Amino acid sequence: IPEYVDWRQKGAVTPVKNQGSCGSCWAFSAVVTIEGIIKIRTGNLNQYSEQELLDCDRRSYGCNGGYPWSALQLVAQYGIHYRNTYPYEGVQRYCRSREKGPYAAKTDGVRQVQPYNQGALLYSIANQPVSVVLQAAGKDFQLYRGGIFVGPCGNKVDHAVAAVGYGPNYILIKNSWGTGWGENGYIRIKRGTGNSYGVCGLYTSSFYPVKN
Amino acid sequence: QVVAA
């Protein structure tokens, strides 16, 4: 795998979104890995619905929490609609897939990256965007305005985000807070620290969509 | 304190 990977340069990531006051990070996270693998595989970049995952994933908890592996599984099983046809409302409501007609895309499966293993994650990111969790509660993470973030942060993961690249000393992450947070909505987290947890617990649980 | 969301 190469020294630098940046899926935005390959035209495989859409504009940064803002989840607002809904704890829908898990759905935002799962959707940037669906947008990236559809572009990688079909050549077309499209935006997909976070609201659909929020309303329809019965294992997750709507606003206040969920699982991007559960969200990723629904799309393999069923599929997902364009963001346009099912726009973000920031509130969980009834599942409306049926009403919005046929799915725009569908996936074939969900895989997990071997945890607490930096090289395993970096090999998955070299192939497609990956869903990743981290501890985002400390005000150092919240007030991030740029640079390679080294912490301080613990490993009490609470925020799902997506990794879309890496470099020699960092992993590149798409967050769902505004384009005004961090580096136009992105954060480069220090890697190669020797901590198996990863900085802020970044190697705790990472999943990616399989599309054939 | 801090866990899934």
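All residue numbers given for chain A refer to Swiss-Prot; the residues shown span 134-345 in order.
Per the header: X-ray crystallography, 1.7 Å.
Any Cβ shown, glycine's included, is placed from N, Cα and C.
Positions annotated as active site by Swiss-Prot: A:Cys158, A:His292, A:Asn308. As annotated by Swiss-Prot, leupeptin binding site applies to A:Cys158. Listed in Swiss-Prot as a mutagenesis experiment, A:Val165 to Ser is described as follows: Slightly enhanced thermostability and higher optimum temperature; when associated with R-307. Enhanced thermostability and higher optimum temperature; when associated with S-169 and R-307. What Swiss-Prot notes for the published mutagenesis of A:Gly169 to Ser is this: Enhanced thermostability and higher optimum temperature; when associated with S-165 and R-307. Swiss-Prot lists A:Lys307 to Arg among its mutagenesis entries, and the accompanying note reads: Unstable. Slightly enhanced thermostability and higher optimum temperature; when associated with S-165. Enhanced thermostability and higher optimum temperature; when associated with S-165 and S-169.
Across the fold, the C-alpha of A:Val165 (mutagenesis position) and the C-alpha of A:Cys158 (active site) stand 11 Å from each other. A straight line from the CA of A:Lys307 (mutagenesis position) to the CA of A:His292 (active site) spans 12 Å.
Each of the recorded positions A:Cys158, A:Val165, A:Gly169, A:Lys307, A:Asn308 was checked for a CB under 8 angstroms from a CB of chain B; the ones meeting this are A:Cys158.
In terms of C-alpha distance, the listed recorded positions A:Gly169, A:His292, A:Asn308 place A:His292 closest to A:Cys158 (active site). The recorded positions examined here are A:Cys158, A:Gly169, A:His292, A:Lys307, A:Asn308; by Cβ neighbour count within 10 Å, the least packed of them is A:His292. The DSSP secondary structure for A:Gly169 (mutagenesis position) is helix. Reduced to three states, the DSSP call for A:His292 (active site) is strand. Separation of the C-alpha atoms of A:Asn308 (active site) and A:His292 (active site): 9 Å, rounded to the nearest whole number. Looking at A:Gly169 (mutagenesis position) and A:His292 (active site), their Cα atoms lie 20 Å from each other. In the three-state DSSP reading, A:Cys158 (active site) counts as helix.
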